[PDB]
Amino acid sequence: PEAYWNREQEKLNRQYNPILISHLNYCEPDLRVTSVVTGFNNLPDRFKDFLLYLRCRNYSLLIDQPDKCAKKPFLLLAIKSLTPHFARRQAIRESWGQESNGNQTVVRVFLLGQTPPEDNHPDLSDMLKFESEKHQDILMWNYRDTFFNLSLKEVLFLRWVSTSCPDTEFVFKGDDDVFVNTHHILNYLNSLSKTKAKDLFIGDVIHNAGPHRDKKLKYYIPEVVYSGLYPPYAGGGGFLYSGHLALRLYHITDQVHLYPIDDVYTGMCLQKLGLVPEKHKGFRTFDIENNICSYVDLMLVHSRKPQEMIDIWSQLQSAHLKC
Ligand SMILES: *[C@@H]1O[C@H](CO)[C@@H](O[C@@H]2O[C@H](CO)[C@@H](O[C@@H]3O[C@H](CO)[C@@H](O)[C@H](O)[C@@H]3O)[C@H](O)[C@H]2NC(C)=O)[C@H](O)[C@H]1NC(C)=O
Ligand SMILES: *[C@@H]1O[C@H](CO)[C@@H](O)[C@H](O)[C@H]1NC(C)=O
Ligand SMILES: [Cl-]
Ligand SMILES: [Cl-]
């Protein structure tokens, strides 16, 4: 196996089939990638950091909401966000991300990493703390919140679900620029039979995909780093799954090396469990933009601005009448 990820994952498979934890807590830079990865020095900076710190995922929680799931939630909303996105998070709080309760309790968390000053980010830590005290929906870990560290955001969130919210019935994970018709989510979840609910995982699933080889593309992956195809994976900006599956997914994450694209990593983890994400037409990653009617029978639409999220949500409340 010439590609680095394939070779490391293959060695990891041998580790987890022992005869008859250094890839999870080794947080010093793995200077070995310098020599074994051909052309390491001309790879972009994001690939260098990813390869160097691939074996470290024991990052701690700087901001936590321990009593978030004191009450068994029916649906846990887990929204990926960045420190400066105060308006996106607030618009979500006021529209589709509203918490609720009586057997259908809805709880909300925002998943943040660090935007550290050493990367020239403006110091917004005081406002972030003020926001966390006021809305109590901020979870923040001490890792650099970057594009290629989104798999870390995934794994660390699944860890938090395991320790702090293991009894949530269902989990929705999505981006902070996606509108979610949470009314339609709850209706769909309530309609599920017990067999389909237990290992539920639906989204905008992509089949027969592979790494983009064009260096200019955002999702570009060099052949040096990864070879082969991509598993079926839910992409876009949101997928929905059962809490039972989340607990299974987290325990398999140790057996799968982190991958630079977090959605592919989640698809990989599903493949390791022998599961297949289910494609649902209601997840329209793909839809630019009146027509409130499309919004009643959708589950989520990517993507929307803060103002649009509130505008669509207010309209959506009167849509059973109009549409
Ligand atoms: C994902 O997040 C982790 C956690 O923040 C990042 O790891 C950190 O990476 C930086 C490099 O940007 C490391 O800083 C370097 O440390 C060496 C130590 O000798 C120093 O010589 C350099 O000048 C630089 O300061 C930092 O140690 C490391 N932190 C931990 C806890 O491992 C990682 O880079 C992120 N990955 C991506 C792809 O962004
Ligand atoms: C991970 O664990 C090792 C060994 O316990 C520790 O030295 C390291 O600082 C930990 N990593 C982080 C990011 O805390
Ligand atoms: Cl502090
Ligand atoms: Cl914002």
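Here Swiss-Prot sets the residue numbers for chain A, with the shown residues being 55-74, 90-170, 172-359, 364-397 in order.
If you check the header, you will see the structure was determined by X-ray crystallography, 2.3 Å.
Even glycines carry a Cβ here, placed using N, Cα and C.
Under its mutagenesis annotations, Swiss-Prot gives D245 to A the following note: Loss of enzymatic activity, no loss of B3GNT8-binding. According to DSSP, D245 (mutagenesis position) sits within a strand segment.
In the deposited model, 4 residues go unmodelled between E359 and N364, whose Cα atoms sit 9 Å apart.
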